[PDB]
Amino acid sequence: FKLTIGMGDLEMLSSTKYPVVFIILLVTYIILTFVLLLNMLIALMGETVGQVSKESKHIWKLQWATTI
Amino acid sequence: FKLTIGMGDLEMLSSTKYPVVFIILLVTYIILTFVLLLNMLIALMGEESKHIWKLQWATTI
């Protein structure tokens, strides 16, 4: 978790006896983490850039009626 | 490379004889790297609307 933010000390690499695959696995972990976070980022930005969508706010009217 | 994730410590900028221009050349490095990394992601992982949901699902059948 600390390495995901950018505060992780690379000390577990020497912990394992097999660093050649461990480093590759770790690097894939950060690559996938960034891919997932940025996919979420574009998801939010595309959802919020339109403001009012055709399918959107029909949901909102639905929950408003349901709550009433 | 560690600067891209931020793990590595940035004590190297204290050794340059011209910190005024090294910092400028490093800020543009970070911006260029971030843009160049974001572009491939938005080009590959992103991608008409239901084309994928139709074709990729029909492939499984």
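Note that chain A carries Swiss-Prot numbering, so the residues on display, from first to last, are 674-741.
Every residue gets a Cβ built from N, Cα and C, even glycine.
Marked as Ca(2+) binding site by Swiss-Prot: A:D682. Under its mutagenesis annotations, Swiss-Prot gives A:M680 to D the following note: Loss of Ca(2+) influx. Loss of DDX3X translocation to the nucleus.
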Neighbour tally for A:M680 (mutagenesis position), based on other Cβ positions within 10 Å of its Cβ: 10
Task: Might you list, by sequence position, any residue in that chain lying six or more from A:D682 (Ca(2+) binding site) with a Cβ less than 8 Å away from its Cβ?
output: A:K675, A:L676
